[PDB]
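Since the structure comes first, as structure tokens, the remarks are kept for the end.
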Number of protein chains: 2
Amino acid sequence: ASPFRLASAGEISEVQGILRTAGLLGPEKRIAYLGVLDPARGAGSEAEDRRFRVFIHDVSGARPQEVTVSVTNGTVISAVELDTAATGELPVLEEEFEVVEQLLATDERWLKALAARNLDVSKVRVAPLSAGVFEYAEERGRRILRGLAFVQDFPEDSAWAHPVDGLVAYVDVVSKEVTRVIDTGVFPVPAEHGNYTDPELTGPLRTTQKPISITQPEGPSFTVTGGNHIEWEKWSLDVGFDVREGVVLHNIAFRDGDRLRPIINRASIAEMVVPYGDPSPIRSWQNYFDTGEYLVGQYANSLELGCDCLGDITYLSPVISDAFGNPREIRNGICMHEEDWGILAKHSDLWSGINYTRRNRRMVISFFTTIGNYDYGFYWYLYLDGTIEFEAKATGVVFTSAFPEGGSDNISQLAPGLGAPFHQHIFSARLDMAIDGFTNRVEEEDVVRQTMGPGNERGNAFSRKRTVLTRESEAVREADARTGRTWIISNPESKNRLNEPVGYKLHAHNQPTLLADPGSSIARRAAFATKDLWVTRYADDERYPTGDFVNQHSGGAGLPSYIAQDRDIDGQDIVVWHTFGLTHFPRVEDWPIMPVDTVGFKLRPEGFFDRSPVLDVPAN
Amino acid sequence: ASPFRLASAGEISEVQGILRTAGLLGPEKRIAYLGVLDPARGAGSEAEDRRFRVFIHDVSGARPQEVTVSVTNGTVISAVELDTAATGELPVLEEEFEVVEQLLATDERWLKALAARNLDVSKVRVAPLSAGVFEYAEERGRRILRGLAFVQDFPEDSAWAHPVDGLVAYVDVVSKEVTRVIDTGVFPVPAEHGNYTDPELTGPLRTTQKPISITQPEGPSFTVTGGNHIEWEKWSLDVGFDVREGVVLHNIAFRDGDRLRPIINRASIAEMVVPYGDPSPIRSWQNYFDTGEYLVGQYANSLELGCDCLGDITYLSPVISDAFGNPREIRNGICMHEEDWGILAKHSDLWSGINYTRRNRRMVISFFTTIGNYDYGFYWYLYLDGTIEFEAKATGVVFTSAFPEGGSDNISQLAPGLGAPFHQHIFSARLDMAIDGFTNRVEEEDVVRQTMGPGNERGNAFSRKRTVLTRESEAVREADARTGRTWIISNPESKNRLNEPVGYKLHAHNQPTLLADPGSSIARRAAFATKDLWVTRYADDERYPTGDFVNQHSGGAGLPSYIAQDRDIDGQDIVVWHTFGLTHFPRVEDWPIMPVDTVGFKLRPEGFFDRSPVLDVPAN
Ligand SMILES: [Cu+2]
Ligand SMILES: [Cu+2]
Ligand code: NA
Ligand code: NA
């Protein structure tokens, strides 16, 4: 019944038939992206209109199209040819991963470089990497992928231990041409293996780990209705899934007594960028937008009970489309469960003699994704006390290079002759705010130091200042950990019983933002990442901080272009964009597979409730 | 057998007898502090010498003494009269808590102020607060406590909801004199109650929370031997307990294959300070060193299975001394258990087709303490991958005031007429480092931005710089979140297989440090808190960042005085002092009892192991 229900297999078959009868899905076509569109502002129209956005690629070489279709009304709504030299290529196709290794396997120049290194071609894996935009003018308009080579000694070998440095090729995957092959010098191929399941490397496994058993004998405290509508401990929300963004949260709300109070209309990780800091021309072009270029949702793992998700777990299995419009189920793609979170509140009073202790709990909603050497867990947490937290978990295998003779200021050595280039993982959270409704605004809050003097005779005083962001042109903000800087999203027209506007406070981790030079290509294409916080006026088509077509776009689209409109955000329908990430100087302990590292943010109520919202929690 | 074993009841009886026969523990004496001394550097002396340090107070008015005794040799080792006007008062006695309310209950000036507010004296609770050092010259040399009044409407009432503003008194607890009573004006006593167990306030309790069951059918994976020696998942350590510091960790080490590698010799929270930012003369003197002035260990709660500690929990019950030298057991004062911590490592490889997932685990060691309105949980965590984390959990009831007519820049309103002054909770972690032994050093690590140009043609490069701290005079460091600043403690004489010095990286949360004016009394007495990081050369008697006698000391002792020696720390026996804390602008949701807020730090291996140390973890 709900317009926010997950796309069904049936709905996706219907989309493929509508594109077929309309003659848009010919045998030369590929679906590069398919997703349900969110209902428009003011869903007061009786009965939904399930619409779908589709990106259609033409392998033969024709121009691609952007298509909207209504499955409610079996009709194509719009269909637009795209000039990709202008607005950007389409997302990388999964079938294109192999084409780079196969195109290179017959190229004369490729084989010359391999033979000079005594590499058997059937042993060389080639990674299909996004091209970006640089100085090669013949790439404009063309669908380009660059290739980096790794040696696999045998089928089960970890190729990441054997990079082939000094060598890169570029590939046009439509016309199937190796446009360039660059060989800047021979580097020794690192010899040590990195197979983390070889008893030779692991040694004997531990016998010391006794089991931890986490059960819920009466089942879980949350309920799911309609496929994806969660109700848990006064929280209410819909779990959506998009093949580009991954897990999306809609209609996050809190049942304060008898009325349902909205908090966030839509929450998602709307882009990630991984820029590399090795200035070597073999790699100085390396930057991946995993979300924008590859679509992280389509590589969601299936999560195993007992290994990935432990406890009483409820699964969701979202449906996406393959390149031909057939429905594909991702079995057990989303984990949801509650877990114990220690003490919520505690006090033993000397004067009343009353002792009081309550436990905290969190709702967990997660999925895990693999793009090549990288694996990423996306975790959303809901806590009893109203706090909302996001956490990214980064693991997998580090991207490797050779370690140069006598060192490097931009690469870490992980094993003899084996290096790891410096890089970042930067995420963009897009928070469509709905603090007690849609009239919201953002204040910046700084700690204020006071000087010893009149009115502050003992020099102990300190305060805080709040600056309202009224226009988009002044809502591009930087962190300042030293002054305790946070941001409050409030509703100026909704007050608590103290006659204060209700609000939520955003707590950032204050990690470094984009390190690249402001004149670089990557600072241009990933402008959102140069700043910690952006606020925009909501608009239906302002969906991604980089725009709709990241692959080989020349830069400027998305956030820098939205805020140019200089719209009013003082008490309006606004969207908060928060940049946060990890700056990774790889360590020996990251090799040969890396332990999880984490980064995130959280939002806590700030005068949203009239008292603590967890007075009614039992003792058990 | 171990010299780091917890003090026993027998040992404490023996201490009381030795002080008795020696005529130091007369009927006018009080033990204000008793603790075991750590073994000296080079414990190669066969058989230990269990020594004890004792602070002895004289209620009659004589001078107090500092005494060392050996229970191994039943002899007093040293005994020193103290000039407390010079070196500071002794810690606050527990029996002194009542004396302020009883001394004030017969004072003419106190009763005059109460009658002008129609307060029945038998209903007024008085909080015994530390005095600090300010402008009152008659306080030098005297044992002073200040008193703030709260109304209790009935025995089980929460007095914190009913502060009596505009009123403070000062009290000499030795001669029993009310030295001053200041009444700066009448404020309405806030009327709403804050009883969080009253069904009227809580409403009906939730019936929606189903149970979470955490069991270990084969028992826990860690072993305890000798009372307090932990071995768990290659970790090894001793859990100590001191009535001032609380839980202390000794001899933290990691079993890397066959050899036992030390990491940290001694870890403790060596001081906490809570400064208030309300400039009102009723409160502008308010600062508590809970550790230094009150001794947090002696207020450790007893932790209930199922409420405070959930799972398969092992308890320790430490023994301390009461004011008369009788042993007092704190039943179930320390919780230790392991808990599941999600995914440790994960990768699905496209080319090898191998799927790999491991879970992480943490060892938990905690206690909980109550000082008046405040409750604090101290958590030390040990992780499979070598990470060490500390976490403070702050809860209890916020300290309250009246909320003034038409607002305040230094106080939050929590209920009609009820305010909460701004304040901080600042902790000092003292880390006696032993990275693969005692030759250690500290480098500061900053991210380095590079300009687009020659050698960096595409403007993508970035690097990092490490600055060695060689003398104490240059080891007073500040955070800088914007440049990713961290600190590495390494051993220049111990290398990994890449010929890099092994090391651990300290990750700080980068919260604001002491906000008070640098000329304030509190910036003088709490100098450690004005800076994020200090490094000192180890010395037996350099134990606390504030010195041994915090109560009413005029300032400068501890860290600022140690570093003046300008000793060498480049490859030496060093101690790291890390300042971290919470800046608390109270919110409505903090009332009437506050949900937990957290702050901490962590240390991760940085080239300490030759590869990942968790390759040998099973799948289960
Ligand atoms: Cu990384
Ligand atoms: Cu506080
Ligand atoms: Na909004
Ligand atoms: Na040391």
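Going by Swiss-Prot, the residues shown for chain B are 9-628, listed in order.
Placement of Cβ uses the backbone N, Cα and C atoms for every residue, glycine included.
Swiss-Prot annotations:
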BINDING   B:296-307, B:379-384  substrate binding site
ACT_SITE  B:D298  active site, proton acceptor
MUTAGEN   B:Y382 to F  Loss of activity
ACT_SITE  B:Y382  active site, schiff-base intermediate with substrate
BINDING   B:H431, B:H433, B:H592  Cu cation binding site
Binding-site residues whose CB lies under 6 angstroms from ligand 2, from B:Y296, B:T299, B:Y302, B:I379, B:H592: B:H592
Cα within 10 Å of the residue listed as 'active site, proton acceptor' - qualifying binding-site residues among B:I379, B:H431, B:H592: B:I379
Cu cation site, defined by B:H431, B:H433, B:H592: further same-chain residues with Cβ within 8 Å of the Cβ centre: B:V282, B:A402, B:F430, B:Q432, B:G589, B:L590, B:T591
B:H431 (Cu cation binding site) and B:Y382 (mutagenesis position), distance between Cα atoms, whole Å: 13
Using Cα positions only, nearest of the binding-site residues to B:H433 (Cu cation binding site) (B:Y296, B:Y302, B:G305, B:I379): B:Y296
Sequence-ordered binding-site residues from B:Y296, B:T299, B:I379, B:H431, B:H433 with Cβ under 6 Å of an atom of ligand 1: none
For B:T299 (substrate binding site), the three-state class that DSSP assigns: helix
DSSP three-state assignment (helix, strand or coil) for B:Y382 (mutagenesis position): strand
Candidates B:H431, B:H433, B:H592: member of the binding-site residues with the richest Cβ shell (10 Å): B:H431
Helix, strand or coil at B:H592 (Cu cation binding site) [DSSP, three-state]: strand
Collapsed DSSP category at B:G305 (substrate binding site): helix
Chain-internal residues near B:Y296 (substrate binding site), provided their CB is under 8 angstroms and they sit 6+ positions away: B:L137, B:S138, B:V281, B:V282, B:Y302, B:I379
Neighbour tally for B:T299 (substrate binding site), based on other Cβ positions within 10 Å of its Cβ: 27
All-chain count of other Cβ atoms within 10 Å of the residue listed as 'active site, proton acceptor': 22
Residue pair B:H431 (Cu cation binding site), B:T299 (substrate binding site) - Cα distance, angstrom, rounded: 17
Rounded distance in angstrom between the Cα atoms of B:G305 (substrate binding site) and B:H592 (Cu cation binding site): 24
